[PDB]
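Provided herewith is a single structure, encoded as structure tokens, for subsequent inquiry.
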Amino acid sequence: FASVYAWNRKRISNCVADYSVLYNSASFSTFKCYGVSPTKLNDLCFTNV
Amino acid sequence: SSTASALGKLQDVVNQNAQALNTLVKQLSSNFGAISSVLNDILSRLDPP
Ligand SMILES: *[C@@H]1O[C@H](CO)[C@@H](O[C@@H]2O[C@H](CO)[C@@H](O)[C@H](O)[C@H]2NC(C)=O)[C@H](O)[C@H]1NC(C)=O
């Protein structure tokens, strides 16, 4: 990965994502989210990420 | 029969009532400091606490 002053920005679109298989992963040090409840990330549908 | 605009009072009463009702029903669309003006989205997107 790049540095903080040159952070890597990427677009994700036109795919069937899967956050449930990613949320349950225990390798993450912290996972804190604002504005959405994580348990309700499997039914919301966005345009681009 | 010919000259109009002689019935101002009744028309004024009806206009006042209709305008008050319309502004009341329009008031429902405001955000009021929340993040969404439709209650279904806010219940279905964010944690109940
Ligand atoms: C990189 O990939 C590996 C393996 O594909 C991921 O390891 C998974 O870690 C979780 C939680 O630690 C386990 O429940 C899974 O069983 C692991 N996968 C396998 C195949 O055993 C790892 O999490 C991935 N890392 C990132 C940052 O995506």
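Here chain B follows Swiss-Prot for its numbers: 939-987, in order, are the residues you see.
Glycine is no exception: its Cβ is also placed from the backbone N, Cα and C atoms.
Found this in Swiss-Prot, in case it helps:
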type: VARIANT; residues: B:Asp950 to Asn; note: In strain: Delta/B.1.617.2, Mu/B.1.621
type: VARIANT; residues: B:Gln954 to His; note: In strain: Omicron/BA.1, Omicron/BA.2, Omicron/BA.2.12.1, Omicron/BA.2.75, Omicron/BA.4, Omicron/BA.5, Omicron/BQ.1.1, Omicron/XBB.1.5, Omicron/EG.5.1
type: VARIANT; residues: B:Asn969 to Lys; note: In strain: Omicron/BA.1, Omicron/BA.2, Omicron/BA.2.12.1, Omicron/BA.2.75, Omicron/BA.4, Omicron/BA.5, Omicron/BQ.1.1, Omicron/XBB.1.5, Omicron/EG.5.1
type: VARIANT; residues: B:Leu981 to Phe; note: In strain: Omicron/BA.1
type: VARIANT; residues: B:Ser982 to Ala; note: In strain: Alpha/B.1.1.7
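Give me the local environment of each listed feature.
Sequence-distant neighbours of B:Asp950 (variant position) (same chain, 6+ residues apart, CB-CB distance under 8 A): none.
Secondary structure from DSSP puts B:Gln954 (variant position) in a helix. All protein chains included, B:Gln954 (variant position) registers 10 other Cβ atoms within 10 Å of its own Cβ.
DSSP classifies B:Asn969 (variant position) as coil under the three-state reduction.
For B:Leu981 (variant position), the count of additional Cβ atoms within 10 Å of its Cβ stands at 10 [all protein chains shown]. DSSP assigns B:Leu981 (variant position) to a helix.
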Here are some variant positions: B:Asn969, B:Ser982. Which one has the most Cβ atoms within 10 Å of its Cβ?
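Of B:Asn969, B:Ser982, the one with the most crowded Cβ is B:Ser982.
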Using the alpha carbons only, what distance in Å do you get between B:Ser982 (variant position) and B:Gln954 (variant position) once rounded?
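A Cα-Cα distance of 38 Å.
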